[PDB]
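J.: Take a look at the following structure, please.
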Amino acid sequence: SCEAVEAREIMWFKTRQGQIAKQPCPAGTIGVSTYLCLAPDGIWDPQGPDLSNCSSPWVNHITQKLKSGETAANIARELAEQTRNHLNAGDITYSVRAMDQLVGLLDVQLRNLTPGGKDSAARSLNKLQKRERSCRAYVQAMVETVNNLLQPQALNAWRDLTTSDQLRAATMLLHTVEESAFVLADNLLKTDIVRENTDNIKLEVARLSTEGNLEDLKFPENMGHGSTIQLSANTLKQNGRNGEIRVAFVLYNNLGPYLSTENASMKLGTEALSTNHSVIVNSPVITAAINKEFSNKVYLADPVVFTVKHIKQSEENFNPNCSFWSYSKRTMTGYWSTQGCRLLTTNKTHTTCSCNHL
Amino acid sequence: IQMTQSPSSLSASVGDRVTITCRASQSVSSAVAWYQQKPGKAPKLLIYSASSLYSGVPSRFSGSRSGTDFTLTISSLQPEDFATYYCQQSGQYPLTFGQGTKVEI
Amino acid sequence: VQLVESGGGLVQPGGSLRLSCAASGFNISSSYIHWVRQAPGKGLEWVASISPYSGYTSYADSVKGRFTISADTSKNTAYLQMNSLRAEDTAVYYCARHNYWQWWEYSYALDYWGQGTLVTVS
Amino acid sequence: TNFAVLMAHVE
Ligand SMILES: *[C@@H]1O[C@H](CO)[C@@H](O[C@@H]2O[C@H](CO)[C@@H](O[C@@H]3O[C@H](CO)[C@@H](O)[C@H](O)[C@@H]3O)[C@H](O)[C@H]2NC(C)=O)[C@H](O)[C@H]1NC(C)=O
Ligand SMILES: *[C@@H]1O[C@H](CO)[C@@H](O)[C@H](O)[C@H]1NC(C)=O
């Protein structure tokens, strides 16, 4: 009563009462696909098969490369070269996971490349230059790997991934890129600024100094014509450590929707007049992190303002409410919170919000 | 950062113009506010960021900025406006002030 | 909205005093606090400041260390403790306030002040 | 910290 064949080369048994049944993913992948009738009565699970495991064969080649123990910059370059083609939830999850191991390997090589003797002529300088060059290479490749992954036409794989895993994988994207940013900041030579940006992801890692009088920091300067985040000169001095502050701003286009509206703390009002009211992240995700702090609620001396633009600008979105994504590093699962953030002004094109934390 | 406020004294006539400047030693993008301390009273806010006057302040005043010399103009000295005007950098700490000009018919 | 400040009088040099500033009509947990003094026949001079959410303190180099500003939002009162007072501090101290939430607009604009506390050193 | 605006979409 519950057997059928799907377009992705997957047939099924007839489970007289919704019994488990799986068949391999279509020729060209390595995963499988389960699909049993929702009710024991005998009705196809309308959700269809879960193509959440199938992944392109490039996964295996990179896996052995991670084993070969080569410099992670080369592996990161190779990953982007493959992610140009059609993407899969398995490829997404594999790249997300890979971007976590490469950091560990880099950490190992950074620990290894440490002065271990008298600097005869330029040994320490050569080690530092090699590190900075390789680390700049890693983050430059990371902006490319995320450019490829957040391709607008690649949302089909993101939707295939279950709601629970799609927010978790996206949360890990936010976590691995900020780790890479802070690593780049820690390996900058003399308080310089690095800005590797692309159509989807824009990144600015800048190691600044708290000496004398300092200026404010704004990202992006004028690119994006909107969605601009800004800190204050006083905040820089507050989060200063021994005349050094590692700052990292990032703007993500085409990632917001993948983040689910779990436990959203929007404050609604009289405008709520829909029996089937829905919520939508109608704004590009802007992000800022300071002094190697992931999620510890660091309070700011002066507020942080972000004029995030509207994805869909018409009069069908009754009211706005600014939010922030809080996630537990251990579970990599998070939720939208309006805590410490208050709407300033709103209109059709943009919306400025004031938060107390970064 | 340090500023200067010249002239420190004047007797602008009722209805005529006052122009108090504010040499800013270092390039500070706007972020300068003029306060008015009525003799024996508390300084009140007049202009914010050398651009627009604060809600509630007579529209007679007007803040302008040339990039380095911030200026204030009282369109006409209504005789209930003779006091000491100041020039404060409101960009970042330290919140330094100025010498002070005194509109005294 | 009131910012009455008290705690003045004669204090022998190198003594210790404690300023109070009761704020009514608004909460100091979400509004800044600023201390600005005015020495006899001189100009307004910045003394200290506290962020209401971070407790970030910053004193003018003139009063570094000797002065410690506190913000007890519990009793809606601000305090400027004045240890090791020097004869260069004789002045009228005013506790001013600026709305933290709206900081970018009206940047550090002291909307409301107070009557003032006069302290003398002899 | 990721920042964005959550809106509505009356249907
Ligand atoms: C989330 O959305 C709601 C609805 O837009 C926001 O509530 C609104 O907040 C504003 C600002 O506080 C209120 O404006 C106020 O109106 C009163 C008069 O009613 C006025 O006295 C105040 O000075 C101010 O102008 C607005 O009425 C209020 N609307 C409702 C229906 O509650 C809320 O602030 C948003 N929250 C976040 C975190 O973004
Ligand atoms: C809306 O506000 C933004 C600033 O947040 C401004 O740039 C834009 O011109 C405004 N548009 C309208 C319709 O007023």
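Shown for chain D, in order and in Swiss-Prot numbering: 842-852.
Header entry for method reads electron microscopy, 3.9 Å.
Including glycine, each Cβ sits where the backbone N, Cα and C put it.
The following feature annotations were taken from Swiss-Prot:
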MUTAGEN   D:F844 to A  Strongly decreased G protein-coupled receptor activity
MUTAGEN   D:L847 to A  Strongly decreased G protein-coupled receptor activity
J.: Give me the count of other Cβ atoms within 10 A of the Cβ belonging to D:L847 (mutagenesis position).
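T.: A count of 21.
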J.: For D:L847 (mutagenesis position), what is the secondary structure state per DSSP, taken as helix, strand or coil?
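T.: Once the DSSP labels are grouped into three classes, D:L847 (mutagenesis position) ends up as strand.
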J.: Looking only at Cβ atoms, how many others are within 10 Å of the one on D:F844 (mutagenesis position)?
T.: 25
